[PDB]
Amino acid sequence: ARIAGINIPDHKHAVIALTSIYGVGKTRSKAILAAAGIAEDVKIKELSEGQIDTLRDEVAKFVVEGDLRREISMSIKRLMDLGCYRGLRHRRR
Amino acid sequence: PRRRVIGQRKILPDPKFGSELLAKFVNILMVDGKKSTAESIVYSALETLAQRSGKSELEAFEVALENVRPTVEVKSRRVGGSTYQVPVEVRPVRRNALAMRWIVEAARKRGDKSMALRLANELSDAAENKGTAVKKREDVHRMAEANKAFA
RNA sequence: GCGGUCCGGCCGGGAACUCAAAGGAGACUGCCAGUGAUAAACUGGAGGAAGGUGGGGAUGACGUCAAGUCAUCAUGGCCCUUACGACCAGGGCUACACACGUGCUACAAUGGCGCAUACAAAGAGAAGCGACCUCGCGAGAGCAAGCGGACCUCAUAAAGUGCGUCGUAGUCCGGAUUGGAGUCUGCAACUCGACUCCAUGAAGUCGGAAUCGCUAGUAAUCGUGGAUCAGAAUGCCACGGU
């Protein structure tokens, strides 16, 4: 099963899979992954299929993934280019 | 040696044990004139793990020396310039002062952070003269036969 | 040693017992053998908690060197000043497609994280350090009071331990600058400043010639700090380190 959007976790666990992404890191992996009963020392291929769909919606609601990182994340620099602020005036020259 | 006298100093052999294969024992690469703690990880090379080794706990020091013997090398004095080495037969004083430096180097090759993992590939399966402790046995004889004819 | 505990000696109380206060200790080749113009002096070895100016520090000849920093006030001189003297907004001690001279951001095979044990070296103690509980997911911004002191803090403090992923990659090994939101120290962010999030990631795989650091607590690098406290150490009168 594809847990991430960019790739698929193979021969790995559930904690090290959601680490290289930009949306979830070391502080975000201990807020939604430990909400339900799931073991971290067991490989993904040795888990129950009933708890796979429950954990997929946790990283999709109010959580920016790899596909939505260009869709909504960022994309503010381009919308705030008209308003001049002190910050842009000191990092240009 | 216009006026310099040649004395090899020796204050004490290792405390816990010690052999006669140390021509000069003196503090260097460390604070000198103080011997509070110079012998902590020096004795870490007789056996890394008793369980993963079928050799002796004392004979391992002699097997790492008979395989590393320089047949014909150069001399350190080099009084004349350019490339002129006066043939000087290796003196027994050279096989007990700087000969212990090549023993640790032969067991130190793989890039790690723990010196103990290197011993599992150089002593537990390479102490039967496998060919990782002969880097200084045939290299000295191969370098010679070239500069013998100089004076 | 010897009695309760909170098991940090929190106090009943004894000394030669990990330290101490006006004062005395103390280890200096001291003795022997060998050697040496018998002296001076050197390399070992009996005692002993400390053997070779014990070690460290204060300590420092104008016998060389007219050449060293006068951005301490001409400092007994000689000197200058209304435009070389002053309160100061604004023209301003201004690194722009940023080159090691006072400030480490970097150096990108030395990359990052929840997990049941006695020891405490420093520092501080009348205009000053702050108990404990409650409370702080990034940086900021806060809750809260014994005590004018042998009871707090500065000080949330880089390495180790150690199934992976990645493969000798133009990048998951990294985070200069091109471009965009705020708070605080605040006449004051216009010009020319610091704590924390970001995407495109640009030069690079250990290095030309010349030149050059390395021996009586020698050493490498992503790390602290009591001090001035407008922008809360990397540069050390320090302290503590694997």
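By Swiss-Prot numbering, chain B shows 2-152, in order.
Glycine is treated like the rest: Cβ placed from N, Cα and C.
In this structure, B:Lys36 (mutagenesis position) belongs to neither helix nor strand by DSSP; it is coil. Around the Cβ of B:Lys36 (mutagenesis position), the same chain contributes B:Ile12, B:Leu13, B:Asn28, each under 8 angstroms and 6 or more positions distant in sequence. B:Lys36 to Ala or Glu appears in Swiss-Prot as a published mutagenesis result, with the remark: Defective in ribosome assembly.
Take the CB of B:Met116 (mutagenesis position) and look out to 10 A: across all protein chains shown you find 14 other CB atoms. Listed in Swiss-Prot is the mutagenesis experiment B:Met116 to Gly, annotated as follows: Significantly decreases affinity for its own mRNA.
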